[PDB]
Structure formats: structure tokens, C-alpha cells
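Peer 1: The structure is given below, and queries will be raised subsequently.
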Number of protein chains: 2
Amino acid sequence: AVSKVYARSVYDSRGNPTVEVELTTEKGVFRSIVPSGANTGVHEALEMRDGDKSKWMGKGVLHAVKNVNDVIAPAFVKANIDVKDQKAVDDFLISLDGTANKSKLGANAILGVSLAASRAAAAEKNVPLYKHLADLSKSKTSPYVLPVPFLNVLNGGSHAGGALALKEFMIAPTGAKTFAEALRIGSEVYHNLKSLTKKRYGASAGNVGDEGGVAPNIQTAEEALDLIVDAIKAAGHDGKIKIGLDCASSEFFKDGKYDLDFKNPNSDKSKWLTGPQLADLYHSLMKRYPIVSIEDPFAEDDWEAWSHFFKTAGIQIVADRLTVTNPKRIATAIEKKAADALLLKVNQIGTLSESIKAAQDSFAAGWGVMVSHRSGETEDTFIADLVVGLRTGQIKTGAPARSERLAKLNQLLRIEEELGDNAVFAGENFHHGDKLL
Amino acid sequence: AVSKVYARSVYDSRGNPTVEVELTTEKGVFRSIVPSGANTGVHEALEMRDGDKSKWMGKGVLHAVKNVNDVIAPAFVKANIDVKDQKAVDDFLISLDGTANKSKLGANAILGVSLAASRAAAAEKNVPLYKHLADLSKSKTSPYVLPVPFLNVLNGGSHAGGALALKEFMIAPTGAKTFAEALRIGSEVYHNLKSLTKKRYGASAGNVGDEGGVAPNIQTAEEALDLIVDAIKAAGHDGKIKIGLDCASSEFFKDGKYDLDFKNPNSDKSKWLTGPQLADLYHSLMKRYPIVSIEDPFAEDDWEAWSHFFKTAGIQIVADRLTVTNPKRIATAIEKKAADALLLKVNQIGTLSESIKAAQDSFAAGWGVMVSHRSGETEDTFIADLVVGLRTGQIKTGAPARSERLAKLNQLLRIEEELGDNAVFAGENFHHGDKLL
Ligand SMILES: [Mg+2]
Ligand SMILES: [Mg+2]
């Protein structure tokens with residue numbers, strides 16, 4: 001059924017090259033695009049870049065593209081794989097690479113094929129993608145569950161001015177009754193926030209960062225959080241809207257400690273914090289603000305810190321760089337009681353099947369799963385169909401600005417509309433969306 | 001042939017609702033989304049908004065959506081229209097609305113149906129959208145012409161801080177050998193500019209405006225243009241990259257004069273410029289920098305300023321708000337020798353048919369045509385196929401950042417690839433791309 005496998009370079013939302021794959025079958029042409037992160041988990045599967053400093057500042061994907069076209073394609077076509085057998089598709093791809101971290105072909109060569117095969121499979125089966133993905137993952141479909149969108153509204157951290165160390169501040173309309181309502185009220189808080197931001201930080205403070213949130217010179221998480229609370233209140237949405245954070249603590253972890261002044265070029269080791277000290281910051285924030293989720297509070301291999309904090313955190317704790325959507329690392333994180341939610345980024349692992357396994361393992365342990373974009377996204381809408389397919393009840397796909405973000409949120413509106421009464425909104429139950437009766 | 005017409009609200013790139021329309025035929029479901037401008041020309045066809053302050057801050061499009069579903073749809077289906085006949089599709093739509101500027105139904109209701117019909121028709125014909133649009137406009141297809149992209153890299157004007165009064169500064173890789181090369185070298189100039197900008201103005205100055213350009217607090221057009229020239233040189237593309245401006249001068253036209261300090265609440269009235277005074281500024285820029293296109297140098301109805309300048313410019317002058325993609329205004333502009341290029345915005349006039357006629361009337365007069373996005377865009381890629389089909393040789397569709405821009409740029413990559421030797425890059429001949437042999 002697959003007659004052609006073809007890759008090209010296209011541009012992600014930051015204007016950097018990435019791999020787009022097209023699979024041709026009797027049912028037509030099926031396209032998937034590979035996303036890209038920044039300051040990525042050190043344990044993520046290989047994102048292969050050309051490193052030709054003379055083109056694209058070394059970020060070309062000509063090499064990965066060649067791997068699709070000259071290596072994967074002729075082997076994939078001749079193998080007569082049934083695309084409906086996602087496991088077979090991905091087992092073949094993994095077998096062809098032959099390395100733990102897809103370092104022979106690149107995860108960005110393999111993933112596009114994995115994802116395109118699933119769209120081709122849905123076409124063959126004459127079902128929408130989300131229905132096929134539920135089939136693949138054996139998720140229940142009566143009712144489907146539409147996710148709470150965790151909307152980035154403000155960014156701090158390594159790519160913003162000011163001293164604010166924490167990376168993502170998100171609003172989650174857990175109190176909304178429908179996904180349509182969630183997106184609307186979230187857009188309204190967003191606009192209220194841009195307005196307040198411009199009034200307080202200047203006209204330019206309205207400009208947006210990579211994920212679409214405002215990113216002005218902010219000094220402390222409390223400053224950011226007071227600001228967001230002000231916007232929520234102004235928009236009249238207190239008590240339908242809660243807050244999520246992504247600390248991205250791996251970006252300020254050095255030598256075993258946490259440097260919150262990691263931007264400040266002369267940081268004093270005397271106030272680099274231990275895990276417990278940093279845990280005390282998060283505790284203070286929790287007491288003061290309506291935070292319902294915290295992601296990467298500690299660094300990607302700092303197990304003792306995660307495990308100590310998790311006992312008493314009492315809210316959703318999400319693993320991103322800790323777990324890297326990798327069933328092996330997820331197993332450890334479960335055993336160590338380090339977290340209770342997986343941030344699922346398909347390109348961290350490089351195949352759909354491994355990503356589905358990642359999610360099944362997390363649900364089995366009573367963990368939640370937040371499906372997630374990358375900071376470098378594209379017009380590809382796969383993750384919208386995925387979060388519904390896996391019935392997780394929560395997605396993180398950016399601010400309600402920039403269309404590499406709206407593209408997913410818009411796909412969710414279409415999915416919501418298509419399903420009518422055969423879908424529920426996750427709402428207060430986002431953590432265990434998969435277990436909703 | 002058409003069995004259903006259906007509209008829904010989706011979100012544009014700024015997180016404001018807009019209208020998406022799906023047409024269903026024997027060949028599938030065909031989707032179009034309507035973009036949205038800021039500070040729209042007074043002569044533009046009506047964009048109907050709901051004005052319910054308790055929802056999306058009055059920016060809802062539920063009335064327009066209702067217009068499609070309750071009014072257009074039943075009548076359109078019962079009319080048994082041949083979607084291949086775009087003129088028929090559009091004559092039906094405009095004669096249903098019955099008002100000159102589409103104020104009964106809304107241009108944001110009509111346009112979605114118009115565009116979706118063209119996609120439906122390409123499918124019936126078993127041809128790519130660009131080929132069908134060529135057929136519709138009687139454009140030659142041997143070879144097709146790929147456009148030079150005018151890429152936003154920097155903005156000033158009403159929504160930027162600092163004093164800079166002109167709106168858009170674009171780079172145009174006219175010296176590139178292919179579209180693909182154009183997009184690479186353009187991406188490189190953009191990133192070099194982003195880095196130089198963060199270095200000079202601070203990390204926050206790297207955040208992006210609506211169209212994906214940087215928007216630092218810049219004080220003069222010279223400062224902006226010197227930065228761009230620095231970035232071109234740094235990226236190693238001297239000579240191969242030219243500059244375009246959109247002055248958006250209508251936003252600073254007051255009391256018959258032009259206020260270049262319009263962002264100052266106490267701007268000095270005695271320093272406001274007459275048309276000829278302003279023209280002398282543009283002359284200075286034109287001679288000092290590799291500027292090959294200036295858009296909206298004078299206000300939307302300041303006809304005499306345009307006609308007096310145009311004689312003197314010696315470079316492409318583009319009408320955007322003057323002409324509003326309207327054949328009646330375009331005729332006047334041609335008669336008054338006010339410009340020599342149309343900025344073609346399908347949603348300024350509201351149907352594809354009127355838009356083609358606008359372009360045709362332009363080429364007929366020896367004008368160029370620059371196909372254009374709106375500042376509020378979506379994941380919709382129609383205008384990529386339009387610019388290729390109309391054979392214009394130039395498109396303005398954003399910075400190489402934010403996927404409502406890359407979506408179009410990526411679609412052009414695909415088209416270029418698919419056409420191979422049956423396409424040529426407009427390059428230095430962008431102005432008269434339609435007349436390439
Ligand atoms: Mg993270
Ligand atoms: Mg303009």
C-alpha cells in the first residue's frame with residue numbers, strides 16, 4: 001500500500017528547518033511535520049542537524065532528509081508494511097536505525113514516517129485520525145474526553161529579559177463546561193494580559209515569545225503571577241481559571257545546585273540552592289497562587305529532589321526532561337515516585353508506538369498525561385488528534401496566539417463539534433481524564 | 001455537486017475569532033479560513049463583528065457564521081452551482097447579499113464560500129489549486145512563475161514603542177536563484193537581525209510582532225534600515241537582498257498633513273509634513289538603501305500626493321489602502337497614475353472573482369501585483385496557490401517566523417518542488433512577473 005516515502009525541508013515557527021514527510025498510498029498523500037525544541041532534554045532521541053555553519057547557521061536537516069529518501073524510503077516501500085499495524089511500522093523503523101537513541105538515522109528522520117503512516121491508516125480505515133489513535137492505544141471512545149488546554153500566557157527563563165528564572169506560566173480553564181468555552185475565556189484572559197502588560201511594561205512588552213505568550217522584563221515568579229492573577233480578575237474569570245507552571249529547572253541546574261540568577265553573569269555559589277531550598281520556593285508559590293500543575297520543578301537526573309518534593313506537593317507534578325517520553329525512564333520515575341504526570345512529546349522518543357506505550361505506562365501507574373507541543377512548532381495538527389485519541393484530558397500547545405498554536409486549538413474545536421454528545425470536557429478531572437466514566 | 005456549506009468560528013493568529021467555511025462535494029470536504037486586518041481601510045468590504053463586549057471583547061463572528069449557515073448555505077445548495085465556474089459562484093454570493101460593500105451578510109461570510117468553492121473545483125478537475133487558479137485568471141502555465149517573498153523582519157508604526165512611524169520593513173531576496181534559496185537566505189538575514197537586535201536593544205527586543213518581525217523601540221527609519229543592512233551583511237547576502245517598505249501612512253495622516261511623531265501625544269503640529277516634504281524623506285531613504293518597493297507612502301484618499309510622488313519614485317509603488325483590491329478604485333489609481341502595483345488582499349473585496357479582476361486590471365495597465373496576507377492570519381495557505389496561479393512574481397506573507405506565515409512559505413516550497421522545470425523564480429523581474437516569457 002505505501003508506494004512512496006518522501007522527505008523535504010520545511011520551516012518551523014522559529015524559521016528553522018525541519019523534516020516534512022509525505023507517504024503516498026492508494027488512498028492519497030499523507031504528510032507529517034517534525035517539531036523541534038530548544039535547550040532540549042539531554043536524554044532525548046537524536047535530532048540530527050547538518051552543522052554546516054554556512055547555511056541556516058548550522059541548523060539544516062539535509063542529512064536527516066537524505067536518510068528518509070535514500071535509506072528509509074526504499075526499505076520501507078519494499079517491506080510491504082500494513083500501515084494500520086502501527087507497531088509493525090515503528091518496529092521496522094526502529095530496527096533500521098538500530099541504536100538506543102535513534103542516532104544512526106535521527107529521530108527527526110524516523111518520526112515523520114511513523115506519524116504519516118498513522119494518517120494513511122486512518123484514511124484506509126475511513127475514520128478520523130483521533131478515532132484511529134484511540135484504536136491504536138485501546139482507549140475508550142464512549143464518551144471521548146476533550147482536554148483542558150494549558151495555555152501559555154507569559155514566558156520567563158533563558159530567552160526573556162529580566163531575572164525571572166521559571167520558563168512557562170500557563171492558564172488552564174478547568175472550570176469551563178465545554179472546550180469551546182475554555183478556549184474563549186482563555187483568549188479573553190490572554191488579551192486582558194497583553195493590555196495590562198503594555199500599560200505597565202511599555203508598548204513593546206506586548207510582543208510575543210516563541211510559544212505566543214508575552215515575555216517582558218520580569219524579575220520574580222511572584223511578579224509574573226500577580227500579573228496573571230490581575231488579568232484573570234480583569235477578565236472576570238476567577239474560579240474558572242487555574243494556573244500551571246513549567247519551571248524548566250534543568251536550565252538553571254549546575255554542579256548539583258539551582259542558580260535562579262542563572263542569567264546574571266556573576267552568580268554567587270552561596271545562594272545556588274539545594275533541592276529542598278528550591279522546593280521551599282514552590283511551596284510558597286502554591287500557598288499564594290491557584291497553581292494546579294508544576295512541570296520540571298527539578299533537573300533531568302536529580303531523582304532524590306523529585307522524590308522528596310513529590311511526597312507532599314499535593315498537586316499535579318509533570319515530568320518533561322526527567323522522562324523524555326521514554327518508557328525506560330518513565331519506569332524509573334514511577335518506581336521512585338518522582339512525579340505523577342508525563343509530558344508527552346512524540347519527538348523526544350521518535351515514534352508514535354513508543355509514545356503510546358509511554359502514555360499507557362503512565363496511566364497504568366495512575367499518572368496523568370499532558371500531550372505537548374514543542375517550542376518550535378509547525379502547521380501540523382497531529383497532537384490535537386492525539387490528546388483526544390489518548391483521552392488524557394489535558395494538552396499544552398501554546399498561547400492563543402501564533403497559528404502553530406491555534407492550528408491545534410482549532411483542530412480541537414472541529415473535533416469537539418464533530419463528536420457532539422459523544423465527547424465530554426475534562427474540566428476539574430484533567431489529571432485523570434482517561435478514567436472519566 | 002455541492003451538498004453542504006457549513007461555517008464555524010476558529011481563532012486567527014492574534015487569538016481573535018474568524019470565519020472558517022467547509023464545502024462538501026462528491027470529492028470531499030473543502031475548507032477555507034478568512035483572515036483579518038488591523039485598522040482596516042475605510043473602503044474595505046465589511047468585516048462583520050458581533051460587538052458583544054461580554055464575548056471575545058466584542059470581536060465575535062457568530063453573526064457572520066449564522067449568515068453562512070442560515071442564509072447562504074440553503075440558498076447556495078439549492079442554486080446547483082457549478083463550482084468550476086468561479087464567476088457564477090461569486091455572482092450568486094454577491095447577488096444574495098445585495099449590497100455594494102457586502103454589509104448585509106459580511107465579507108467574512110462570503111469570502112469563505114468563494115475560496116472553498118475554488119478548492120472544490122480544483123478537486124473536480126483533478127488539478128492542483130494553483131493550476132485551477134491559473135485557469136480562472138487565464139494566466140500562462142508554461143512556465144509558472146514562483147514569487148519573490150517580501151519578508152517582514154522589523155516593524156514600527158502604531159503598535160510598536162519608540163517613535164518610528166513607518167509600519168513594515170521587509171527584505172526581498174530578488175537575487176536568489178530559486179524560491180527555496182530565497183527562503184533560506186531570507187531566514188538567515190532574519191535570524192542575524194534577531195540576534196543583532198537582542199544584542200543592541202536587550203533580550204526582550206527579540207520578541208515578535210503580529211507578522212513575526214522584531215519590534216524594538218526604534219526612533220528613526222534610518223536606525224531601522226541601518227540594522228537591516230547590518231543583518232544582510234552579517235548573513236553574507238549583500239546585493240542579493242533588497243528592501244520593501246509599508247509606510248501605512250494613513251495611520252499618521254491628520255488635518256491634510258503627515259505626523260511622523262504621531263505616537264507622541266503632544267506631537268508638534270508645525271512639524272507635520274505636506275506630501276512633497278514627506279516625499280523628500282522617501283527620496284532620501286530610496287537613495288541610501290536598497291529599497292525596491294514602497295507601499296502606501298500617502299494616505300488612502302490623498303490622491304494628489306500619490307500622483308505627484310509616483311512620477312518621481314523610480315521604483316515600484318504599491319497601493320494597499322488606496323485601492324482596497326477594488327477594481328473601481330484601481331481604475332481611478334491607473335487613471336491618476338498614482339502607483340504601479342496592487343497589494344491584493346482577497347478579504348478587502350470579499351470574493352475570489354473580484355480579486356482576480358483586480359489583478360487582471362492591474363497587469364493590463366502594466367502594474368505589478370503583490371499578493372498579501374493580513375496581519376491576522378491563519379493556517380490557511382490559499383494565497384500561496386493564488387500568487388503562483390496569478391503568476392505575479394511577488395508575495396508578502398510575513399516574517400519567516402510564526403506558522404500563519406510559514407504555512408504559506410512552506411506551501412510555496414512544495415509547489416516549487418512539484419513543478420520542477422516547469423516553474424521559474426521571478427527574481428529581479430518580480431515587478432513584471434506576469435510577463436516573463
Ligand atoms: Mg518543559
Ligand atoms: Mg499595507
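Start at 1 and count along the chain as shown; that gives each residue its number.
When the header is checked for method, it gives X-ray crystallography, 1.7 Å.
The backbone N, Cα and C atoms fix where each Cβ goes, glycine too.
Copied straight from Swiss-Prot:
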ACT_SITE  A:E211  active site, proton donor
ACT_SITE  A:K345  active site, proton acceptor
BINDING   A:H159, A:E168, A:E295, A:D320, A:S372, A:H373, A:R374, A:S375, A:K396  substrate binding site
BINDING   A:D246, A:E295, A:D320  Mg(2+) binding site
MUTAGEN   A:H159 to A, F or N (Swiss-Prot position 160)  Reduces activity by 99%
MUTAGEN   A:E168 to Q (Swiss-Prot position 169)  Reduces kcat over 100000-fold
MUTAGEN   A:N207 to A (Swiss-Prot position 208)  Reduces activity by 44%
MUTAGEN   A:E211 to Q (Swiss-Prot position 212)  Reduces kcat over 100000-fold
MUTAGEN   A:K345 to A (Swiss-Prot position 346)  Reduces kcat over 100000-fold. Abolishes of the proton exchange reaction that initiates the enzymatic reaction
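Show me how these features fit into the structure around them.
Peer 2: When secondary structure is read from DSSP and collapsed to three states, A:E211 (mutagenesis position) falls in the coil class.
Cβ environment of A:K345 (mutagenesis position): A:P35, A:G37, A:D320, A:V324, A:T325, A:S372, A:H373, A:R374 lie under 8 Å away, each six or more residues apart in the same chain. Mapped onto three states, the DSSP output places A:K345 (mutagenesis position) in coil.
Reduced to three states, the DSSP call for A:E168 (mutagenesis position) is strand.
A:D320 (Mg(2+) binding site) falls within neither a helix nor a strand when secondary structure is assigned with DSSP, and so counts as coil.
Summarising the environment of A:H159 (mutagenesis position), the number of other Cβ atoms within 10 Å of its Cβ, over all protein chains shown, is 19.
Counting only same-chain residues six or more apart in sequence, the Cβ atoms lying under 8 angstroms from the Cβ of A:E168 (mutagenesis position) belong to A:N152, A:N155, A:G157, A:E211, A:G213, A:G244, A:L245, A:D246, A:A248, A:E295.
Around the Cβ of A:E211 (mutagenesis position), a 10 Å sphere holds 29 further Cβ atoms from the protein chains shown.
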Peer 1: Expressed to the nearest Å, what is the distance separating A:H159 (mutagenesis position) and A:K396 (substrate binding site) at their Cα atoms?
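Peer 2: The separation of the Cα atoms works out to 19 Å.
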Peer 1: Would you mind reading off the Cα separation of A:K396 (substrate binding site) from A:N207 (mutagenesis position), to the nearest angstrom?
Peer 2: 21
Peer 1: With the Mg(2+) site defined by A:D246, A:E295, A:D320, which remaining residues of that chain have Cβ atoms positioned within 8 Å of the Cβ centroid?
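Peer 2: Checked against the 8 Å cutoff, the neighbours are A:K167, A:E168, A:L245, A:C247, A:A248, A:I294, A:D296, A:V318, A:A319, A:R321, A:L343.
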Peer 1: Check each of A:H159, A:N207, A:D246, A:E295, A:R374 (the recorded positions) against chain B and write down, in sequence order, those whose C-beta lies under 8 A from a C-beta there; write 'none' if there are none.
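Peer 2: Only A:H159, A:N207 pass the 8 Å Cβ test.
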Peer 1: To see if you understand the setup: which same-chain residues, six or more apart in sequence, place their Cβ under 8 Å from that of A:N207 (mutagenesis position)?
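Peer 2: Those within reach of A:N207 (mutagenesis position), by Cβ under 8 Å and sequence separation of 6 or more, are A:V214, A:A215.
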Peer 1: For A:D320 (Mg(2+) binding site), list the number of other Cβ atoms lying within 10 Å of its Cβ atom.
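Peer 2: So the number of other Cβ atoms within 10 Å of A:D320 (Mg(2+) binding site) is 27.
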